[PDB]
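Asker: Provided herewith is a single structure, encoded as structure tokens, for subsequent inquiry.
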Amino acid sequence: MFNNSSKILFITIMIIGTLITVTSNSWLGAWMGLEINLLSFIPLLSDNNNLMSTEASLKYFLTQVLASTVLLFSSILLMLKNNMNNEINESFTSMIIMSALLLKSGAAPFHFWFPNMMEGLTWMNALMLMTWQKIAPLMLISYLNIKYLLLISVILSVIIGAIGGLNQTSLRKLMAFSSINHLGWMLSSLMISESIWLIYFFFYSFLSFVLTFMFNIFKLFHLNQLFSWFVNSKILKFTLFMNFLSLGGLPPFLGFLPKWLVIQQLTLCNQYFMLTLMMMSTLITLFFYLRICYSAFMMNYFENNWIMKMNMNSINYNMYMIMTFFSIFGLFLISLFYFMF
Amino acid sequence: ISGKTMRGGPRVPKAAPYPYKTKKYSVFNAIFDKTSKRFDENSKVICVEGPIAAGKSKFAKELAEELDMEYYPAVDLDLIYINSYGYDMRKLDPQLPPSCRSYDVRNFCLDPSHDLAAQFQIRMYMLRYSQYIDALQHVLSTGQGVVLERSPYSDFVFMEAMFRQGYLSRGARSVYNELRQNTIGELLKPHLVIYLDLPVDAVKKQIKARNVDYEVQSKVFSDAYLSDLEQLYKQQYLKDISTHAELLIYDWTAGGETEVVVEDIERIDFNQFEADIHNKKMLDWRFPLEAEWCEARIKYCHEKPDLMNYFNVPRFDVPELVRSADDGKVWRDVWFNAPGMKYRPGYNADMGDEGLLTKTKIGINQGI
Amino acid sequence: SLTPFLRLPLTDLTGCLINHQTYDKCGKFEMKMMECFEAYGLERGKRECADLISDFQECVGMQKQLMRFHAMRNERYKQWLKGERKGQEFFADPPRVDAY
Amino acid sequence: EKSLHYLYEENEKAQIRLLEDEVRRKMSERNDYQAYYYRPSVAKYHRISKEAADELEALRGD
Amino acid sequence: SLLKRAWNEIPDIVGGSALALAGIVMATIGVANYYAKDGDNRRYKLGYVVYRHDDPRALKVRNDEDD
Amino acid sequence: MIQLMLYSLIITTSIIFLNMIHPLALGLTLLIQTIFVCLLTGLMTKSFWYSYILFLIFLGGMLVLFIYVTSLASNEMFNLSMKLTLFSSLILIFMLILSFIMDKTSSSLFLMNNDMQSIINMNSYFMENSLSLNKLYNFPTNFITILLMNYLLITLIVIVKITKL
Amino acid sequence: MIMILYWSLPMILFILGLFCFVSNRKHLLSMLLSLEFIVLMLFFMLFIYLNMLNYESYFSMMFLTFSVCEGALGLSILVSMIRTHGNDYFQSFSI
Ligand SMILES: CCCCCCCCCCCCCCCCCC(=O)OC[C@H](COP(=O)([O-])OCC[N+](C)(C)C)OC(=O)CCCCCCCCCCCCCCCCC
Ligand SMILES: Nc1nc2c(ncn2[C@H]2C[C@H](O)[C@@H](COP(=O)(O)OP(=O)(O)OP(=O)(O)O)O2)c(=O)[nH]1
């Protein structure tokens, strides 16, 4: 996505606008930063070579400006009812604020734009979409204290995001549906902590960088395209596909750690039924992760024989192999970590 | 385009030639080093197409030495079967299974009906597509124009030529059409196309005059295959490429003269197509801004692994292009335990490489 | 006011944008709330500082004053509709034009 | 004696873990202490705006 | 040279840039002249402004003649 | 009273905005809604600066893009219906006589004008449109309008890239 | 009450413009024009809020700048499909 320096300019201004959003002490400067982030994320997610990217940017524009005007209208309504930004007893205007934030984030009652837009993108604007663009709404969700909207969103996110990814054989829509399920674990962590959410979001972001770099360097967009992917040693293809088992939450790899910290903090906060509802609905996520892992866990395949050289970037794959090592051997660093406490 | 005879000497570059085979060209290299500062009238891509017996290497060599350009030779399958260290992988044929053995154009000349031939043409496309980008990296980064004996735009003519004689199935046509529809829209069309016209009998006469030991006593070059390809050139490939590239028909049934076609090239005005913005001719090279020029240079000097990873189409419904898994395993155990390709090129200590303990230089656009 | 999650240099501009501190009928009420939110924080300030919250909201929100005005105007119209008050004594002595 | 020492260490760790769970529960019940369960609301911007509005009263003139 | 080319092709923009440079110079001159004296304490206040003698602002009033 | 007239006009133009479908006709309904919105926001305020700002920015500045795009989008003319005009006139006369039979003191807005303020208010006598616009050009809120001008330049840079020129 | 008599009408017209924004009987240009209708209603409600405070009305040209940049962004998104989807994409009833 670095074909121009103007895209680097749009990247730093969308970083600036997101930081204006998450540091605003009022409900209107947050909307100001949301509009800055929207202005800088319209030209990214748009390109001349791909036809679907322009209508996907149209879908993003209509979804975000529908969500931002409802966010502005409800914040002005809250300010008209009580003139401070906070609220003593929570009421329906906070529900409209949280629903407008859930349309921005992509919770499962309002998530239907997310994989339908994801069906026509590249793998770097998807990396910006499921990681950085989830910063601006989710950090405003932590300011509200209503429980049942978060409960409905978490439950609907972990059933709908896990079941709906089974039919999808495109890798982008499957990763969007997997990010919808990993969104629900972040909102379940938001009801109990503002630090365990940062733990889950940072390592989910880390897993998103290391897993979307596999599909961006080698240009993989399909489940059948993974079977035809040529790696010179099949042990390396087997080892590189352990990031799916890592992100699915398996104990020897990293990615078990943030889910485990969410489990540890939720049980200490006496919330057991919602945890069971999420973890019976996270096995389906590992099922469509293991359906990807059909293409590497067996050691020999009926490969197409016209391609015999593996072509790859140098700097991007050099950054990829550092993060693949810490995705599967990163549980040795739990003794050095001190940010859980 | 101006020749050496009218100019009175060699051409001068407008800027320093960028070492595109050593230094990468990212956006942080594109901030400082501009790419439209070294372009002139001799920065065109010329493809010299024709039948299989027409003299095109000699003509492209004298056109490159006359118009001050670089001659890119025709691709052959020695580029895969001989590695960077010079070892020939045709000597691994008894170790390889018979469904995964070597298949050069010599094996096509004696045995055109083999199942590997449907792979072979695709491999030829993977050497034309890999050459043209290597041509484009010479145009955008150094400013010197290139001349090509063969182009990937004209490789489908040979595909339907082996299809019409019966050497390919319908599935081989389908997978080559899928690969072409996946890949041909990512590389810029040439500026100028020269077709060295030959009749079907003179092609056979030049084939028996060349006396190459596999062209003679081969049933491939019959009166139907050559006629099919010369018909198919002039009514598919030339008609497709004339919308963008200038098309020059030259009666090459004689020995052919070089000064007359340089004269015919030099009277072509190249600036009249840039007056109309939405003109079909030279549309792919019409970049109105320097940022679009640098994006076009980045697309071929830095994003060549993307265009080489665009050949990753899965099509398992054909039985003659699917390598079986035990054969693929023993093919890996033979091919990647060779003296040439045990490691990446430049890092194999078995074939005379030293200083590997302090060497961390990978290389640019290197096949692994 | 909302507590931001991060305290970066980028909150320095957004923070002063809306505030009753610039001359206003009762920004001195809001300051008496705001320093209270420095004392107990945001969450204990919702409970331990509820008396100073309602005065600022009463002043600038103008809730009970407008509700009392609408109670005094609807009762007068109800007395008009019920026949107790009618004629030229429906409206009282008007104020002077520079009284307020 | 090694098992006795390890059991004593693990038992004392259990008591300190129970006590810090109780302390954290009483801290989150009241939002009293300034380390955890505390949302720092600052009126630095309000005092800055009030100081600026007091400074522009001197600037008012001709 | 370079200024001759700009004065040949675009003379109004050169004259406007000279005017803008002169305006920037006299803007800095006006700022330095405003802050060299007590420009923050204006002579002619708006409204009805009174200070008692115990206030610190009453000792900073200007007793200059009307200009 | 005239505030209730602007309420009635905005209601009538909004329901005909919901009814009609021709894109230049919705653009015309927006340009005639913007005038009533400007006047009605002028009724609450001390002075008419922000109504003028909304006027130049929205109507004369921005909606001309909408009028141009909707003019080149539709080849055909308006199909004027006397039924919709009669219904709009009937609901307009009904809402004006409803404002006639309603007490205007209770229906007036609580937001103070420049003359609704106290006579002893020192700040109202100084200069029209002075203290409200002051925080645009003072510390520390000048960084927002510097960021706004930078935002408009960056917006132009975005628009040139996305239209592809 | 206070909400029924004051600022009730911007809420009702905001919901009407929201329903015009999302109805399947309209087109994309109608969505953009109804979007600027709810921008106008948002300005109305924001100015009713900002005039309870005396001298904070300067924020009205900040929201104006952001929403006008949104409207120009939406128009430049919509007309960028002219060279790709043709001139008939303005009549599309579905996305
Ligand atoms: C009572 C008066 C009687 C006489 C006048 C009667 C008529 C009333 C007045 C009418 C005026 C004419 C109206 C129509 C004009 C039509 C022509 C037109 O638009 O021309 C545009 C032309 C166009 O410029 P141009 O001529 O450079 O462009 C054409 C040439 N090409 C395209 C090749 C570049 O002129 C201008 O725009 C000039 C700029 C405005 C005027 C100059 C202001 C400069 C700043 C002030 C001085 C700066 C300091 C100088 C000294 C110090 C220097 C270091
Ligand atoms: N199957 C197949 N055969 C090809 C293809 N391209 C070339 N050939 C074969 C056909 C002929 O035997 C021979 C073509 O000869 P060339 O085009 O290389 O020209 P040649 O070297 O004879 O003369 P020249 O160098 O042009 O003077 O190679 C291809 O794409 N597929």
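The deposited model was determined using electron microscopy, 3.3 Å.
Here the Cβ of each residue, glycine as well, is placed from N, Cα and C on the backbone.
Not my notes, these are from Swiss-Prot:
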| type | residues | note |
| --- | --- | --- |
| VARIANT | A:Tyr148 to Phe | In strain: Zimbabwe 53 |
| VARIANT | A:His182 to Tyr | In strain: Japan |
| VARIANT | A:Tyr200 to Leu | In strain: Oregon-R |
| VARIANT | A:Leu277 to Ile | In strain: Oregon-R, SP1 and w1118iso |
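Tell me about the surroundings of these features in the structure.
Answerer: Cβ environment of A:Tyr148 (variant position): no same-chain residue six or more positions apart lies under 8 Å away.
Using a 10 Å Cβ-Cβ cutoff, A:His182 (variant position) registers 25 neighbours.
There are 23 other Cβ atoms within 10 Å of the Cβ belonging to A:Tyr200 (variant position).
Counting every protein chain shown, the Cβ of A:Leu277 (variant position) has 17 other Cβ atoms within 10 Å. Under DSSP, A:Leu277 (variant position) is assigned to a helix (H, G or I) in the three-state scheme.
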Asker: How many Å separate the Cα atoms of A:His182 (variant position) and A:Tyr200 (variant position)?
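Answerer: It is 9 Å, counting Cα to Cα.
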Asker: Where A:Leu277 (variant position) and A:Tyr200 (variant position) are concerned, what is their Cα separation in Å, rounded?
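Answerer: If we compare the Cα positions of A:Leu277 (variant position) and A:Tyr200 (variant position), the gap is 18 Å.
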